[PDB]
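One structure is given below, encoded as structure tokens.
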Amino acid sequence: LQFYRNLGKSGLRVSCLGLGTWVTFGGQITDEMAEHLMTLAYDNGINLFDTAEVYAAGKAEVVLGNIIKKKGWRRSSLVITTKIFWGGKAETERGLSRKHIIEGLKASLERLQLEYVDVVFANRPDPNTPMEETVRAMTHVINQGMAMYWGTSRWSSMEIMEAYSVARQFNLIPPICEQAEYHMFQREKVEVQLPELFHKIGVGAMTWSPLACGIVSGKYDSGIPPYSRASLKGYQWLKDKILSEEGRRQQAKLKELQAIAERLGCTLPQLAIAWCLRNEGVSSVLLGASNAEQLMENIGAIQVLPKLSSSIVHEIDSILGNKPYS
Amino acid sequence: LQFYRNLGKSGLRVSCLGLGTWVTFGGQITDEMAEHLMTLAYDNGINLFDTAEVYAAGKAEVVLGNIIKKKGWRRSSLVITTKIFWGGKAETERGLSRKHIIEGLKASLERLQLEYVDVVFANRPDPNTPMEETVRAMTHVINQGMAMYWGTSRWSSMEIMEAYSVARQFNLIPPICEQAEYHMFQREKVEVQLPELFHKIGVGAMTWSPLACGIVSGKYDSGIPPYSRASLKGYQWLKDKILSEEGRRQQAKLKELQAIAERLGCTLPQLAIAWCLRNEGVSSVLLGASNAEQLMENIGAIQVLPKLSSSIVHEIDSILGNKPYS
Amino acid sequence: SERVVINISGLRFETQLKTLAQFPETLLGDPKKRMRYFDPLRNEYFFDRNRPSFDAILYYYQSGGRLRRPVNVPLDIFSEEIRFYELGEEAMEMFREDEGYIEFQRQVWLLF
Amino acid sequence: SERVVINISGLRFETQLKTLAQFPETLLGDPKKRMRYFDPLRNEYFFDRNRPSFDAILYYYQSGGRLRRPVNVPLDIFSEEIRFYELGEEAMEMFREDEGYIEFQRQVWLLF
Ligand SMILES: NC(=O)c1ccc[n+]([C@@H]2O[C@H](COP(=O)([O-])OP(=O)(O)OC[C@H]3O[C@@H](n4cnc5c(N)ncnc54)[C@H](OP(=O)(O)O)[C@@H]3O)[C@@H](O)[C@H]2O)c1
Ligand SMILES: NC(=O)c1ccc[n+]([C@@H]2O[C@H](COP(=O)([O-])OP(=O)(O)OC[C@H]3O[C@@H](n4cnc5c(N)ncnc54)[C@H](OP(=O)(O)O)[C@@H]3O)[C@@H](O)[C@H]2O)c1
């Protein structure tokens, strides 16, 4: 129903949808296309735009950083987020140590040509760095004016809760959000473990890959289309899981879900995106797009969210047959 | 086995070996040689490079600061450490007071031409400054962006533990590491007192002088070679202990250890350096070198570390006859 | 091993989550039950209740069954706290046993 | 003189290290024994155990021998805590003494 919603308990207002810069920005699509996608997303009300220091070895933030500066948008109107972990080939340039968190975020801000990101993320848990060191560094870069908030990604509920209990121990800033994969074929984490944290400590969820990198869109039911996400260099891993025997049963269930999409007067991508927003813990969904048609189609999932009734939801949970045991 | 290892519990990844700038940089050897040694050490994977504000009255950091800027190495790839204490001939320019810790580190960063060192050290315990004042200052220079971490040197376990218990008292940053002398003739501290701290509070050990300033190398078995560390000006104290009666029994035990070095297919310096790395508390060993041959030989101690079995270790502990009573 | 802080009217109690999860039926053993008492600013569960009684309640989790009323806590007050923490009907009747507590003919059987 | 903080299920106990080192045989007197219970984030030793019993245990170090069961702690519970803290067989038998506790012919000697 409501478009903008608070990222977790915090007062940061983000749109229910957002534009990611993975694979596309500075890599798959041209920079001229990346400007067109942000301009469309920004003119459609989306303010949350996500990136990371690993995408295109920083060329994603350079692109994202140029679009923001070229368009001259008010910095107070944008919610820019970056993820810190894989900041170089050296030993001291990966992880969540006090050194790389500061160096990596300072480098990301340099590429983004921004004084601060709105949220800085830990791209994945780093078992080689103590939790106290990571929380103190994340609290440090917030007080220095490099970030308004900080959150986690790919962390377990036990690791998220520890960062909270350590922050309360040393009077530091707890994490406000968690990025977790969530589509119609990956739903165990965002529907079981995370909802307990959204009520206990109020950690929101910023889900990613609502279409499983395009698999849920249904374009791979015949083969690997050219200029797709599976045909690109370095994504043979995706082409393997798509053409695998397990990946073919996923496409088979899409035909049954395709009937629900046409029944509700929408497309299959719009159904799966709106299907992700049906939870209270999901504070936003990060959309991917390689052209203006895909992005403008994905934004249409806001209209499908009201059509999702318990009848339609239970019908989808029966077609998928992967509802996690609570 | 593993090359890079965490400095103590912290997430700072340092190489098991490192290059020091004592006596040599800006003093014994030329600056052209110092560049050649760092380039060799850096191209061999070593990222930990140690200095202090007292070495050559700051000319060591000037040299080290120029090599880093001349080579254009990524600051995120280097682990630069400096030690603060003897920062001048005045009364307020030595010790661990809030004044000199800040002034001394700010001066060291100026000579190093760096925004921050990775770890700032207390070169020795200062009984004229309260522990709370020293911990608050060390915590201060960390939050100001002048240092990522801070550690101690020549401190006793009781003094290290106090800095931890004071940091926990005032919600400050405890020390992460301790520099202590450790060679085949100095082993009481790193093998008895420090290991308890590495498990209790997780303070790592960055040992220094693995060859006792070259004594364990076995070059002083005949006399004082020219262009040696004992022949240099201001190091008559070393020539005294080498030519002393006690220092001659040390050279006598080296002949028995020389047999083990040739038996294991290595040199005597490589044995003693690898012998230092055989502990879990030893997070890194700071190597000295006055030429490219010595440095490239010392790096070969990584291969001797697997050859060090309990048979070889107990054989060395029998030749030395100084295993500390636990 | 996750630590749990329980605030009883100002009296601080700490334990491991596995100790409370040992009895998943009670209040503090059920995460959904104790959710309504959590303080996200202090990371603790606050209860505005009797203080001397909770020594034996938290020990009922540590000992894993033993429920001994404290010598200074009244019998009625301690017994009403067991109902709130929901230790179970089995442990409640064991507490009483440990304390010392064991038509045509229906109307004629009343006046006799 | 080094201070030692002992956390007993939320109850805070502080003492000097020399007081616990007075008895190097017990748990808290042996640094290697108490190592497994240290909390490097709070600088304290945490124990998820009974709370009213530890008043007398820590006083056994301060008094240097006296081991008097508290009047509100049961006899079995306090005695099982002495085993955990490992106060020693000499102090254990003194506690019982203070509380009040002192073939051809082998088969024929059984039925008689
Ligand atoms: N936590 C993390 O580390 C993490 C991990 C992954 C993603 N993320 C975030 O999630 C964002 C995007 O994730 P995602 O790429 O997985 O999104 P997705 O929705 O799962 O997949 C997007 C892909 O689907 C295809 N597609 C795009 N628009 C379409 C449309 N309208 N119809 C049909 N197909 C369409 C595109 O591939 P083609 O090029 O084949 O058209 C696009 O790359 C990233 O920018 C990143 O911010 C975060
Ligand atoms: N905590 C502290 O305050 C403290 C104290 C001392 C040292 N340190 C650290 O330790 C580092 C070095 O200590 P150190 O000089 O005592 O190291 P060391 O290994 O004990 O002695 C190094 C000396 O041995 C000789 N040598 C070097 N390479 C050799 C080789 N391959 N074969 C034979 N001999 C060789 C050189 O002297 P010649 O010039 O005679 O060749 C060199 O100066 C310093 O840079 C400093 O960072 C710290």
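Since chain A takes its numbers from Swiss-Prot, the residues it shows come out as 36-361.
The backbone N, Cα and C atoms fix where each Cβ goes, and this holds for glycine too.
Straight from Swiss-Prot, the features:
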ACT_SITE  A:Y90  active site, proton donor/acceptor
BINDING   A:56-57, A:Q63, A:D85, A:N158, A:188-189, A:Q214, A:243-248, A:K254, A:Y262, A:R264, A:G323, A:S325, A:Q329, A:332-333  NADP(+) binding site
MUTAGEN   A:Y90 to F  Abolishes enzyme activity, but has no effect on NADPH binding
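This view paints the features noted in Swiss-Prot onto the structure.
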residue	record	DSSP class
A:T56	NADP(+) binding site	coil
A:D85	NADP(+) binding site	strand
A:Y90	mutagenesis position	helix
A:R189	NADP(+) binding site	coil
A:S244	NADP(+) binding site	coil
A:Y262	NADP(+) binding site	coil
A:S325	NADP(+) binding site	coil
A:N333	NADP(+) binding site	helix
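There are 9 other CB atoms within 10 A of the CB of A:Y262 (NADP(+) binding site), with all protein chains counted. In sequence order there is nothing to list, since none of the binding-site residues A:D85, A:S244, A:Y262 has a CB under 8 Å from a CB of chain C.
When the recorded positions A:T56, A:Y90, A:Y262, A:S325 are checked against ligand 1, A:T56, A:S325 have a Cβ within less than 6 Å of one of its atoms. Here A:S244 (NADP(+) binding site) comes close to A:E216, A:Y217, A:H218, A:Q221, A:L321, A:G323: these same-chain residues lie at least six apart in sequence, with C-beta atoms under 8 angstroms from its C-beta. Within 10 Å of the C-beta atom of A:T56 (NADP(+) binding site) sit 27 other C-beta atoms, taking all shown protein chains into account. A:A247 (NADP(+) binding site) and A:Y90 (mutagenesis position) have their C-alpha atoms 18 Å apart, to the nearest angstrom. Straight-line distance linking the Cα atoms of A:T56 (NADP(+) binding site) and A:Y90 (mutagenesis position), rounded to a whole number, equals 8 Å.
Cα of A:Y90 (mutagenesis position) to Cα of A:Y262 (NADP(+) binding site): a span of 19 Å. Every protein chain shown contributes to the tally, and the Cβ of A:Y90 (mutagenesis position) ends up with 24 other Cβ atoms within 10 Å. Residues within less than 8 Å, Cβ to Cβ, of A:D85 (NADP(+) binding site) and separated from it by at least 6 positions along the same chain comprise A:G53, A:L54, A:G55, A:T56, A:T116, A:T117, A:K118, A:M241, A:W243, A:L321. Every protein chain considered, the tally of other Cβ atoms within 10 Å of the Cβ of A:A247 (NADP(+) binding site) stands at 21. Of all Cβ atoms in the shown protein chains, 25 besides its own fall within 10 Å of the Cβ of A:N333 (NADP(+) binding site). Around the Cβ of A:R189 (NADP(+) binding site), the same chain contributes A:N158, A:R159, A:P160, A:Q214, A:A215, each under 8 angstroms and 6 or more positions distant in sequence. Note on A:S325 (NADP(+) binding site): other Cβ atoms within 10 Å of its Cβ, all shown chains, come to 19.
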